[PDB]
Structures are given as C-alpha cells and as structure tokens.
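Visitor: A single structure is presented below for examination.
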Amino acid sequence: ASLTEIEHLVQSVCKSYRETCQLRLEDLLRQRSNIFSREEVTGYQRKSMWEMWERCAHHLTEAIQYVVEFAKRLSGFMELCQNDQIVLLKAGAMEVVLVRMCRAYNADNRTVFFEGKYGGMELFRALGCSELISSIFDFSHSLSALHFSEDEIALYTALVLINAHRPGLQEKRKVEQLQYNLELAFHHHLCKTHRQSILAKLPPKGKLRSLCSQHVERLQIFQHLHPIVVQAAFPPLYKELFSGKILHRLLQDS
Ligand SMILES: C[C@H](CCO)N(C)C(=O)CCCN1c2ccccc2N(Cc2ccc(C(O)(C(F)(F)F)C(F)(F)F)cc2)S1(=O)=O
Ligand code: NA
C-alpha cells in the first residue's frame, strides 16, 4: 500500500467511528456539571444487586451493538470470513467498549456519565464487584491522561478489534494484513500530528485482556447467585458474549 492509500484508510476509519460513536463527545462534555446528588447516589446504593447487574448489562449490551456496527463499517472487516468476524467481535467488542468508555469519564472529579448524570465509583456499590469497578475507573483515568482526540480513539479502537493473535482465526494471514494496514494508518496519523509520544504510554494488551477476564469472572459469580435473573432478564447478546445466534444475525442483517 502507498501513502495516498494509507491516508484514505485514516479518513475511512475516522468516519466509521464518528457514525458509530453512540454518544457525541460534545454531549458528554456539556453534561459534566450535571452530577447526582447524595440522595440520588444513596438511591443507587439501595437498589438490589440483581437490579443493578441487569441495568448495567443492558447498558453494556447497547454499547456493544454500536461496536458491532463500527466493525461492519470498518474497511476489510466484512471481507473476512464469518468465523473470523465472530471470533474478533467475541474477543474484542468488550475491549473496544472499555476504551470508548474514557470519553464519558471526567478525570477532574473521577465521575462517569451513567443514566443521565455524572457519578463517582460509589454509585455502583450494589453490584458487589468493587475491585472490577475500581480497575475500570483506573483504566479510564489512565486513558484520560493521554488526551485522546476522536480521530486517535477511532484508529486505536480499530486496532483493538483487528487483532490477528486472537485464538480461533481461520485466515490468520488475512487478518495480519488488515492489522498491518491499520497500524500504518495509526502511526502515520500520529507522526503527521506530532503525537507519536503516546505510543509508549498506551496500555499493554494484557491489560485489556485482564479487565475482560475480571468481567467474566464477576458475571459467573452473579449468575451463580441469580441464575433465573440472567436467564429471564439479561439481554441475549450479552449472554452469548459473556455467559457459559445474535452476533450472526447482526452481521448478516446489515
Ligand atoms: C463506551 C460508551 C460510548 C463511547 O463513548 N460509553 C461512554 C458508555 O457506555 C458510558 C459508560 C460510562 N461508564 C464508565 C466509564 C468509565 C469507567 C467506569 C464507568 N462505569 C461504571 C461501570 C458500570 C458497569 C460496568 C459493567 O457493566 C461492565 F461489564 F462494563 F464491567 C459491570 F459492572 F457489569 F461489570 C462496569 C463499569 S459506567 O458508568 O458504565
Ligand atoms: Na476522559
């Protein structure tokens, strides 16, 4: 691939992300003063564990649906075989969400945009997974220190998804070629914008993998306590990705 092709890939990736970003960045910023009162925080802490898990699983499922659309609009993704499309989304969708979440994180007060207002870590105490929540808040805090532009988030999350090392890929070489083109696009954009210094500050890949593992572990603990809640009230796309059909139809329906 030549230079003009790399720059066209940069614009293509940034456009696909803008169309699928779900929450507009300026909308997230304009709401930073809108914070839950102590009474509203107490209301969240008084909710039952299973109610809070269901609500968070619903919110996560909705965000994942936008990551699926990002993948479908991503250059070269729909060219891969269906097995590899599903392998990449199963391993990478949650990792993309984890990176995207930093846009709704306010590092000044350590609050996140959740259900219409900003609140701190204590909002989620009823989940009974404080270590996982604290890890996600720290991860978003680390990403916030990099001051990602929207274009940088686009290119970085494309690479999080297009990972040729995922186990189960049938056409590993094809994914390797697409990953390399995306890496050139990412690094070309950082060089042109004088932002190559962020490369050494990006999180290790085992970090994203560690957070997803924690998520699956806490889910299996909750599912053991409330199996009927998961069966009856968790989104089916959520169960397909994280518990132990939907992705196929999302990819086919376009
Ligand atoms: C990615 C998407 C659009 C891109 O801009 N976006 C901004 C959002 O969806 C908003 C999420 C904002 N939140 C956030 C951002 C930073 C750090 C923490 C948090 N939240 C706490 C939280 C809740 C729930 C969970 C869980 O659901 C999971 F699965 F994600 F870990 C769990 F509790 F079940 F574990 C894990 C942390 S949060 O309130 O969900
Ligand atoms: Na941020």
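Counting starts with 1 at the first residue shown.
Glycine too: its Cβ is placed from the backbone N, Cα and C atoms.
For the mutagenesis of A63 to F (Swiss-Prot position 327), Swiss-Prot gives this note: Completely abolishes transcriptional activity. The structure shown keeps the original residue. Among the mutagenesis experiments that Swiss-Prot reports, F114 to Q (Swiss-Prot position 378) is described with the note: Completely abolishes transcriptional activity. For the mutagenesis result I133 to N (Swiss-Prot position 397), the note given in Swiss-Prot is Nearly abolishes transcriptional activity.
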Visitor: Which entry in the list of mutagenesis positions, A63, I133, has its Cβ near the fewest other Cβ atoms, using 10 Å as the limit?
Guide: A63
Visitor: Hey, how far do the C-alpha atoms of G244 and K245 sit from each other in angstrom, given the 5-residue hole?
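Guide: Flanking Cα atoms: 14 Å.
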Visitor: Sorry to bug you, but what's the C-alpha spacing from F114 (mutagenesis position) to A63 (mutagenesis position), rounded to the closest Å?
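Guide: Distance (Cα to Cα, whole Å): 12 Å.
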Visitor: Taking just the CA atoms, what is the gap between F114 (mutagenesis position) and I133 (mutagenesis position) in Å?
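Guide: One finds 13 Å between the Cα atoms of these residues.
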Visitor: Give the three-state DSSP assignment (helix, strand or coil) for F114 (mutagenesis position).
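Guide: Its secondary structure by DSSP: strand.
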Visitor: Under a three-state reduction of DSSP output, how is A63 (mutagenesis position) classified: helix, strand, or coil?
Guide: helix
Visitor: Any idea what DSSP makes of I133 (mutagenesis position), helix, strand or coil?
Guide: helix
Visitor: Taking 10 A as the limit, how many CB atoms besides its own sit near the CB of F114 (mutagenesis position)?
Guide: 16
